[PDB]
Amino acid sequence: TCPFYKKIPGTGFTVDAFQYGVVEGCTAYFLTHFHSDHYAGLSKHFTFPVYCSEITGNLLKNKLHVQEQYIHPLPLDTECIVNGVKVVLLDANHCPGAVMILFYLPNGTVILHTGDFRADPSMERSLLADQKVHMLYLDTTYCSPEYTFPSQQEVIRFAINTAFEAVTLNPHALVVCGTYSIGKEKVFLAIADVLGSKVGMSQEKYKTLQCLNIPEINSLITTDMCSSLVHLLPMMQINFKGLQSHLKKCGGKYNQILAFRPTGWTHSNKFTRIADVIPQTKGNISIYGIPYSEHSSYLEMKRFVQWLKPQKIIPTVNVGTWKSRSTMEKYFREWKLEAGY
Ligand code: NI
């Protein structure tokens, strides 16, 4: 049965609700982004209207074989009308194609659903600036003050500098980057760019990336692993055994692996700046865990909400324990008292 925080009141709409069969009273299903926890249940047999971004639509058609007639892509930053309700899709600064949704209800209520997001001050100058929001359904993934992390830019600078130095010192080193879903493409693309290489990957992963419009993609990615010194592997293979084996598969082209595991958060951020990060090493294999997040830090989230000043906040993450729920509600109270709303 569909939870309440996936239902938009005063509409026949749901958000990221495909794993519950036919939702009672749902006339249109919105999908914020192409991550499995959100799309789970879509397939070729789906025959209700799905509203999403252009990129998300491309992925629905090609990867899941959803039929074209049921896919309704909307342009960003554009007032559109769905079953008589004005809607706008806004960039969520999450993975490619990820959106937030603004709903303008017939009675005058305005609702923002963030989907998954990484709050940024650039959002303070989109269509949000111009009006009040009565209800915010908020991505609360990292809603606690221990979750502090660097900017994506600082993390990429660290990665590029590390990889460039390693391959310069040993031209026979291979760089590996882990992946488990779309998102975090900048990690591997920025590395390949500095080394003068393409990123080699499986045919299935190549086809996924080709679905995303990213300009100059024929230009940065390939299925020819032999001609590439940056390889993309499943995140599960980013460990000493998986990587020893990969190295075996390369037929003596390389004698060393430097691997990156972009993670959300790790407790080393509580004690260590980006510049201080060091690898785990075993033989000729080093693994760096880097804090590349596509979700708001605590402070990013706090600033977004104190700017927006919603009348009611509905959390969409960490809602399953009484202790988590209580903790988040206590922060929301603080934020409201400090900002004067
Ligand atoms: Ni996500």
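The residue numbers of chain A are those assigned by Swiss-Prot, with the residues present covering 700-1040 sequentially.
From the backbone N, Cα and C atoms, a Cβ is placed for every residue, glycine too.
Some features that Swiss-Prot has for this protein:
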type	residues	note
MUTAGEN	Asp838 to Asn	Impaired nuclear focus formation, reduced interaction with PIAS and increased sensitivity to cisplatin
MUTAGEN	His994 to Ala	Impaired nuclear focus formation, reduced interaction with PIAS and increased sensitivity to cisplatin
Completion exercise
Per DSSP (three-state), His994 (mutagenesis position) is coil
Problem - Distance, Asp838 (mutagenesis position) to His994 (mutagenesis position) (CA atoms, angstrom) - result: 8
Practice task
In three-state terms from DSSP, label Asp838 (mutagenesis position) for me.
Solution key: coil
Completion exercise
Within 10 angstroms of the C-beta of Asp838 (mutagenesis position), the count of other C-beta atoms across all shown chains comes to 24
